[PDB]
Amino acid sequence: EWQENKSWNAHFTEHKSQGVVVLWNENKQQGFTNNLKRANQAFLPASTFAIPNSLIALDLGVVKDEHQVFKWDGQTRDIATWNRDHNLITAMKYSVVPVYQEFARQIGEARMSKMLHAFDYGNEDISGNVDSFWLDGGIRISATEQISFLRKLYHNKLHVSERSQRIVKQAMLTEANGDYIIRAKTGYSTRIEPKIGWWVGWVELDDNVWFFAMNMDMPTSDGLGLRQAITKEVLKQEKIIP
Amino acid sequence: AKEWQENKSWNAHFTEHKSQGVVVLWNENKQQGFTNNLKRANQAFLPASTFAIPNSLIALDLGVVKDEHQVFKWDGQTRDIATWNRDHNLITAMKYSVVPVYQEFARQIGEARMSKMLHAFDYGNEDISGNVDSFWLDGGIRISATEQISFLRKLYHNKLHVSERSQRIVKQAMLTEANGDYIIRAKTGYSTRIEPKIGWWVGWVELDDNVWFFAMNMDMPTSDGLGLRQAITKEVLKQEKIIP
Ligand SMILES: *C(=O)[C@@H]([C@@H]1N=C(C(=O)O)[C@H](S[C@@H]2CN[C@H](CNS(N)(=O)=O)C2)[C@@H]1C)[C@@H](C)O
Ligand SMILES: *C(=O)[C@@H]([C@@H]1N=C(C(=O)O)[C@H](S[C@@H]2CN[C@H](CNS(N)(=O)=O)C2)[C@@H]1C)[C@@H](C)O
Ligand SMILES: [Cl-]
Ligand SMILES: [Cl-]
């Protein structure tokens, strides 16, 4: 079942914001959200598209492994961490769009369309060329749809190799300590309103996994740390992390 | 290949705690090694719970362990470490150093396959003499800090003669710490059945642009000092500007 817990709206309104958190308790097969409507509204994925793009690139051999180096093209872009050589791990850490656009061009439109359909990722009616559609609004996805996709990835159930799925889950590693492991991907959609932040992923515990997907209003880049901070406040409230 | 560099200033991090030991570092990009004590870096000890790394690789490659979700049920014997008295999988068995799970792996692998695969891994002295389910606690096997690094470099590069999948699963199980600055994959040990009683910590630090392998051991006359395995290692990594 799904349970709506409107008490989590306080974690957004404390920051003069609005958003949705969606949680899924894998052991109990139960979901929770503050806003069932916004949980099911589709937003541009922005940098969260790094997950399916990386899976497809690895499965087709566009990317050999997580050590392959994608050289900087020497064009200075306005995110400083993009202006250097990357591998699949650092490209995900720094959300390096130009690396992902070269992956997409090599995948090509036909194989990209077929794979996203196989993954049941995003809307049926995608539009835009293969290096741009995932930046310019040609694909969108909801927080509940991000959870369903991430559950398939966690269980190695996507229609790509087990190896591809294991490598991308390695690249998603964000935090680990003696209490929990978080595998996740941030996003920040700026090209089309509403400007939003994403954080999608899961928390591994000794005896359970909690999937999460959040998006929130992001009128300026000043608020970007709230993607992780508000999510962690909800996880702490629900006793998932200490 | 390149000369080991000795840095005796690291001894201060041991003597601060009235302790003695060795830290060995390997800079992968530069193919350069560093230690406070070249002699002790080459001294071979029982691996104790550091053996969980090769034991898990062999169990996965032979199909004794299907994957990292397979549950190893508690046998119902109450042991003195409370976290052992519960069901485990390959991830939690490594986190809690659950010897009874690893002893079941070793019995299913058996003496012959265990001896052959440690030979294939070039692991320490390759000697499994003793009980098939305790030789890494009180039998003949011995490995040095430098030998631990040689083994871990092969694992990092998927160069051991087991499947790539087996190597990726064990590296997942070794995950110890991750933040925006670094990832540590590592395994603790504490050898208490045979003198000298020692602590171990072996593994690597992944940075954006390099990997630093480490192997440390130290005298551990009482369980008091077990946190020094990680704390002394991190003081050295901080001194060398590897972590903040
Ligand atoms: C993905 O969604 C986009 C990228 N994701 C970004 C992110 O890191 O969240 C970056 S924005 C980057 C963050 N660090 C720089 C400075 N932040 S600050 N000090 O101004 O608050 C800017 C980028 C948008 C992808 C689609 O571009
Ligand atoms: C592996 O080498 C041995 C195991 N390694 C352990 C470890 O924690 O490093 C456990 S010892 C663990 C720590 N806390 C309990 C002991 N007392 S305390 N709270 O002071 O640390 C249990 C175990 C020895 C394996 C061969 O047994
Ligand atoms: Cl990992
Ligand atoms: Cl063990």
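Throughout, chain B uses Swiss-Prot numbering, with the displayed residues spanning 22-265 in order.
Technique stated in the header: X-ray crystallography, 1.5 Å.
Every residue gets a Cβ built from N, Cα and C, even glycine.
In Swiss-Prot, a mutagenesis experiment is listed as B:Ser70 to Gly, annotated with the note Increases thermal stability. Abolishes hydrolysis of cephalothin and decreases catalytic efficiency about 60-fold with respect to ampicillin. Remark: B:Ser70 (mutagenesis position) has B:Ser118, B:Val120, B:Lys208, B:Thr209, B:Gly210, B:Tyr211, B:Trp221 as non-local neighbours, by Cβ distance under 8 Å and separation of at least 6 in sequence.
In Swiss-Prot, a mutagenesis experiment is listed as B:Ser70 to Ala, annotated with the note Does not alter thermal stability. DSSP assigns B:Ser70 (mutagenesis position) to a helix in the three-state reduction.
Taken from Swiss-Prot, the feature active site, acyl-ester intermediate covers B:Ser70.
Neighbours of B:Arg189 (mutagenesis position), defined as other CB atoms within 10 A of its CB across all chains, total 21. DSSP assigns B:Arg189 (mutagenesis position) to a helical segment in the three-state reduction. One mutagenesis experiment named in Swiss-Prot is B:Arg189 to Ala, and its note says No significant effect on catalytic efficiency with respect to ampicillin. Very little reduction in dimerization at neutral pH. Predominantly monomer at neutral pH; when associated with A-206. Slightly decreases thermal stability. Significantly decreases thermal stability; when associated with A-206.
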